[PDB]
Amino acid sequence: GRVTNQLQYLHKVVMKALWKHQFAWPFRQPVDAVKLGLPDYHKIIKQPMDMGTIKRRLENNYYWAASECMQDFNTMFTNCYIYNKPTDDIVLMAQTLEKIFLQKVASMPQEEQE
Amino acid sequence: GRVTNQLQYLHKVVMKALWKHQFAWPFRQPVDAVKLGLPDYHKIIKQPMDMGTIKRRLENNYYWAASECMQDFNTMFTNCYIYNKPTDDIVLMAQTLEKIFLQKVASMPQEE
Amino acid sequence: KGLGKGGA
Amino acid sequence: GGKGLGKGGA
């Protein structure tokens, strides 16, 4: 539990941009294995992650450091590449979102404080 | 060239740590599909990437911005998750190397 | 080893 | 589509 300037940047600049992205919709809430017909999803992906959870964690001061939050973004993208087929559209959507994420992390203010 | 603080950091901190890491050896050179019995590899992965390529690029000032080196690290790790079976050891190795990549990139100086 | 979300 | 063939498991 902290507020830092890098966490505020991950919340208000990085997450805000990804959330609104036209490819974001499959990532805004936990993967619903039942709705989507994916009875194997929880057998392959042991640490489900989604932007909903990351956003809420940011609002409830769950993270102590930015890096912890960046790690959750990474798990979410990684789950998607691991579980889905190479040819599924969701893989392209994840890769596009993940490039923005890396671009925006590159401009994160670097006085790590609060 | 002068090398921006960011590419300096990617070279002297990020690549420094990954290059010598005990999980690094499968990533140090381009995936050799013939050596590894992997006739489908280039069918699935259209942009192969590896640490040798990125290390050489950082050494020869091939890069204009950090974000472009960072993308190459990302492609390398993503290739690996996309091609390989979830249960493969290589997947666990890549996940460990990628966490270090992100930890370090959390402390990369500002641009400019 | 996957089952996936749909291909294209 | 799907996961290639891979490098080996554990």
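Note that chain A carries Swiss-Prot numbering, so the residues on display, from first to last, are 73-186.
Including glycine, each Cβ sits where the backbone N, Cα and C put it.
Taken from Swiss-Prot, the feature protein binding site applies to A:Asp112, A:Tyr155, A:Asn156, A:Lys157, A:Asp160, A:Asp161. Neighbour list (A:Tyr155 (protein binding site), Cβ cut-off 8 Å, at least 6 residues apart, same chain): A:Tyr113, A:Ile116, A:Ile117.
If you look up Swiss-Prot, you'll see A:74-180 marked as domain 'Bromo 1', on the strength of sequence analysis. Per DSSP, the domain 'Bromo 1' (A:74-180) is made up of 71 helix, 1 strand, 35 coil.
What Swiss-Prot says about the mutagenesis result for A:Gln78 to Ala is this: Loss of homodimerization. Under 8 Å, Cβ to Cβ, and six or more positions away along its own chain, A:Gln78 (mutagenesis position) finds A:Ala137, A:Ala138, A:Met180, A:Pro181, A:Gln182, A:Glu184.
Among the sequence features in Swiss-Prot, the mutagenesis site A:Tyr113 to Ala is noted as follows: Abolished binding to histone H4 acetylated at 'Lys-12' (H4K12ac). Counting every protein chain shown, 21 other Cβ atoms lie within 10 Å of the Cβ of A:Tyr113 (mutagenesis position).
Here Swiss-Prot notes a mutagenesis experiment, A:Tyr153 to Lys, with the remark: Loss of homodimerization. Other Cβ atoms within 10 Å of the Cβ of A:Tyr153 (mutagenesis position), summed over all protein chains shown, number 26.
For A:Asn156 (mutagenesis position), the same-chain residues 6+ apart in sequence whose C-beta sits under 8 angstroms from its C-beta are A:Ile162, A:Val163. One mutagenesis experiment catalogued in Swiss-Prot, A:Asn156 to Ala, is accompanied by this note: Abolished binding to histone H4 acetylated at 'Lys-12' (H4K12ac). Abolished binding to histone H4 acetyl-methylated.
A 10 Å cutoff on Cβ-Cβ distances gives A:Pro158 (mutagenesis position) a total of 22 other Cβ atoms nearby, all chains included. Swiss-Prot gives this note for the published mutagenesis A:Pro158 to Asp: Abolished binding to histone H4 acetylated at 'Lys-12' (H4K12ac).
In this view, A:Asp160 (mutagenesis position) is surrounded by 21 other Cβ atoms within 10 Å of its Cβ, with every protein chain counted. Listed in Swiss-Prot is the mutagenesis experiment A:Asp160 to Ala, annotated as follows: Abolished binding to histone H4 acetylated at 'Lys-12' (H4K12ac).
Record note (Swiss-Prot) on the mutagenesis of A:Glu170 to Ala: Loss of homodimerization.
Listed in Swiss-Prot is the mutagenesis experiment A:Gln182 to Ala, annotated as follows: Partial loss of homodimerization; when associated with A-154. For the recorded site, A:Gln182 (mutagenesis position), the DSSP three-state label reads coil.
Among the residues the record lists as binding protein, namely A:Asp112, A:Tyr155, A:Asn156, A:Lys157, A:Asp160, A:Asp161, the two farthest apart have Cα atoms separated by 19 Å.
A distance below 8 A between C-beta atoms marks A:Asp161 as the recorded positions from A:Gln78, A:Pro158, A:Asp161, A:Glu170, A:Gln182 lying next to chain C. Contacts of A:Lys157 (protein binding site) defined by a Cβ separation under 8 A and a same-chain sequence distance of 6+ are given as A:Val163, in order along the sequence.
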